[PDB]
Amino acid sequence: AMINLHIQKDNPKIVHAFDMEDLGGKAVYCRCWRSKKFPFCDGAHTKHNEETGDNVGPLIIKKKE
Amino acid sequence: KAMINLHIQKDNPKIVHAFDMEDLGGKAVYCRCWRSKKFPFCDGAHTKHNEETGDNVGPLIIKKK
Ligand code: FES
Ligand code: FES
């Protein structure tokens, strides 16, 4: 069973590379591949966890202050 | 129907990782397939997942400019 079901299925390996300056003060990244704002988290993991019984959540990268 | 995460910290109801940009050093490669033995970091387990399921998931790279 696949993890990603709809994102850029013409791409054989979806990879996102960012410079830390592109994150600003905080970036919240999607790790469930259900977000409408992918690679960013939009809270779609909540609906996925409720329907499948999963426990996935996002990745948060922020500035120290 | 089926879950994304199968074995990582199943006692945790929502797996979230939060880092300061200083904790990344020069480059961090984050897992988005939940198959890595070094989770939240990518160990290349996505290649085996993509080969077996026909998926196209890949990691998230955050680096210094
Ligand atoms: S929407 Fe995918 S982890 Fe939040
Ligand atoms: S091991 Fe999960 S994306 Fe590389």
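By the numbers in Swiss-Prot, the shown part of chain A spans 43-107.
Per the header: X-ray crystallography, 2.4 Å.
From the backbone N, Cα and C atoms, a Cβ is placed for every residue, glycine too.
For the published mutagenesis A:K55 to E, Swiss-Prot gives the following note: Slighly reduces the transfer rate of the [2Fe-2S] cluster. According to DSSP, A:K55 (mutagenesis position) is assigned to coil rather than to any helix or strand.
One mutagenesis experiment catalogued in Swiss-Prot, A:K55 to I, is accompanied by this note: Fully incorporates and stabilizes the [2Fe-2S] cluster upon in vitro reconstitution. Abolishes alkaline pH dependence of the midpoint redox potential of the [2Fe-2S] cluster; when associated with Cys-87. Using a 10 Å Cβ-Cβ cutoff, A:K55 (mutagenesis position) registers 12 neighbours.
Swiss-Prot lists A:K55 with the feature active site, schiff-base intermediate with pyridoxal 5'-phosphate, giving experimental evidence as the kind of evidence.
The feature [2Fe-2S] cluster binding site is assigned by Swiss-Prot to A:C72, A:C74, A:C83, A:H87, with experimental evidence given as support. A:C72 ([2Fe-2S] cluster binding site) carries neither a helix nor a strand DSSP state and counts as coil. Counted within 10 Å of its Cβ, the other Cβ atoms near A:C72 ([2Fe-2S] cluster binding site) come to 25, all protein chains included.
Recorded in Swiss-Prot as a mutagenesis result, A:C74 to S carries the remark: Abolishes absorption in the 300-500 nm range. The Cβ of A:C74 (mutagenesis position) has 24 other Cβ atoms within 10 Å, all protein chains considered.
Residues near A:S77 (mutagenesis position) in space but far in sequence (CB under 8 A, at least 6 apart, same chain), listed by position: A:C83, A:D84, A:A86, A:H87. According to Swiss-Prot, the mutagenesis experiment A:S77 to A carries this note: Fully incorporates the [2Fe-2S] cluster upon in vitro reconstitution. Slightly affects neutral pH dependence of the midpoint redox potential of the [2Fe-2S] cluster.
Quoted from Swiss-Prot, the note attached to the mutagenesis of A:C83 to S states: Abolishes absorption in the 300-500 nm range. According to DSSP, A:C83 (mutagenesis position) sits in a coil region rather than a helix or strand. The Cβ of A:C83 (mutagenesis position) has 21 other Cβ atoms within 10 Å, all protein chains considered.
Quoted from Swiss-Prot, the note on mutagenesis experiment A:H87 to C is: Fully incorporates and stabilizes the [2Fe-2S] cluster upon in vitro reconstitution. Abolishes alkaline pH dependence of the midpoint redox potential of the [2Fe-2S] cluster; when associated with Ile-55. Markedly decreases the transfer rate of the [2Fe-2S] cluster. Abolishes iron transfer to the mitochondrial matrix.
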Legend entry - Conformational class of A:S77 (mutagenesis position) under the three-state DSSP mapping: coil
Legend entry - Near-site residues: [2Fe-2S] cluster, ref A:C72, A:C74, A:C83, A:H87, CB cutoff 8 A to centroid: A:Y71, A:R73, A:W75, A:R76, A:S77, A:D84, A:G85, A:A86, A:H90, A:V98, A:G99, A:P100
